[PDB]
Amino acid sequence: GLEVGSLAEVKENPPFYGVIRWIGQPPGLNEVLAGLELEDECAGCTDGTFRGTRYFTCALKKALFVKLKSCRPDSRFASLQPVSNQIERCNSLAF
Amino acid sequence: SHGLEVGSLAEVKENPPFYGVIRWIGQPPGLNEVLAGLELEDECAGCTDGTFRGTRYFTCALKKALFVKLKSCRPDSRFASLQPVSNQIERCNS
Amino acid sequence: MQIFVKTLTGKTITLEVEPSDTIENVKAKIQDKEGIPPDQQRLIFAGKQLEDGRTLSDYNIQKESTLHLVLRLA
Amino acid sequence: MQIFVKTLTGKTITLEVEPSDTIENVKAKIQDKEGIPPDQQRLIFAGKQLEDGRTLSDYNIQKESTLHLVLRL
């Protein structure tokens, strides 16, 4: 479940966290990329460009382009608990 | 020569292809495939106005939203070789 | 309709909202109830960051949904 | 800045625009210059169809860039 707006984590040491700002397949590449906006600057980050072409705009050195298949829904936020369950939701559907 | 992203003029790989503009790209919950939501050039009975499995991902006119695997798409070859009035390399005149 | 807003520390508040309310509207309601400035608020639902000019309806946020509030305290 | 708009027949108009110009404003300028109703204009740049509510800067259009104009039939 990865769309523009998704909080994503990149598996690494340490894992990067960011928000997906762009999904697409640049010319020459055989797989779909996500453009992430990171919280902090990174070496090798751009401001929204990939191989010279701009795909979105963010702060300097905060854009990271990664294969979508290498992103996962951010595990930290996936772990937060709703106030109301699906059991309660099912109950609401009936009464 | 410009790849595929939201806004790209695309053709779906069929014989003959049909054409649409990519309005949304994403992998919906419960799918392990990246989809393109297309706005078709011409109405199609049954097509939605931008919804997929009950979720709205963009708004088109009724009958012209179609969701396909991005891998089923390529740049619209009708417009992929349009030429500019001027080009950067021409500045060189020695 | 009622939604919940839960801080990362688990403070929970109820809000009365409408599907047509904007995210910016929801942040103003949180400011009014809890005192948190809206420009400090980062609202998360279903794994996505909610952007200011979209509506709750746009994200298909239903009655009794829980939004999570991360503060940009920097 | 100055941009070009070129139809599929080579007919070309030159427009003075700002990067902040919306695509709809560009379409209105095209109608003023050549009389083509905006609803018929498909503006294309870098393989993409330009949408009314975005700006030229949203598409990284440059000085002397060429937008292509395809008419809906």
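Note that Cβ sites are derived from N, Cα and C of the backbone, with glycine treated the same way.
Record features, source Swiss-Prot:
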type    : residues   : note
MUTAGEN : C:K48 to R : No effect on HLTF-mediated polyubiquitination of PCNA
MUTAGEN : C:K63 to R : Abolishes HLTF-mediated polyubiquitination of PCNA
MUTAGEN : C:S65 to A : Prevents phosphorylation in case of mitophagy. Impaired translocation of PRKN to mitochondria
MUTAGEN : C:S65 to D : Phosphomimetic mutant that binds and activates PRKN
MUTAGEN : C:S65 to G : Phosphomimetic mutant that can recruit PRKN to mitochondria
MUTAGEN : C:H68 to G : Loss of DTX3L-mediated polyubiquitination of histone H3 and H4
MUTAGEN : C:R72 to G : No effect on ADP-ribosylation
MUTAGEN : C:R72 to K : No effect on ADP-ribosylation, when associated with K-74
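This view paints the features noted in Swiss-Prot onto the structure.
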{"residue": "C:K48", "record": "mutagenesis position", "Cβ contacts under 8 Å, 6 or more apart": "C:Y59"}
{"residue": "C:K63", "record": "mutagenesis position", "Cβ contacts under 8 Å, 6 or more apart": "C:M1, C:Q2, C:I3"}
{"residue": "C:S65", "record": "mutagenesis position", "Cβ contacts under 8 Å, 6 or more apart": "C:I3, C:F4, C:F45"}
{"residue": "C:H68", "record": "mutagenesis position", "Cβ contacts under 8 Å, 6 or more apart": "C:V5, C:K6, C:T7, C:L8, C:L43, C:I44, C:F45"}
{"residue": "C:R72", "record": "mutagenesis position", "Cβ contacts under 8 Å, 6 or more apart": "C:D39, C:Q40, C:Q41, C:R42"}
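In the three-state DSSP reading, C:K63 (mutagenesis position) counts as coil. Under 8 angstroms separates the C-beta of C:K48, C:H68 from a C-beta of chain A, among the mutagenesis positions C:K48, C:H68, C:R72. Reduced to three states, the DSSP call for C:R72 (mutagenesis position) is coil.
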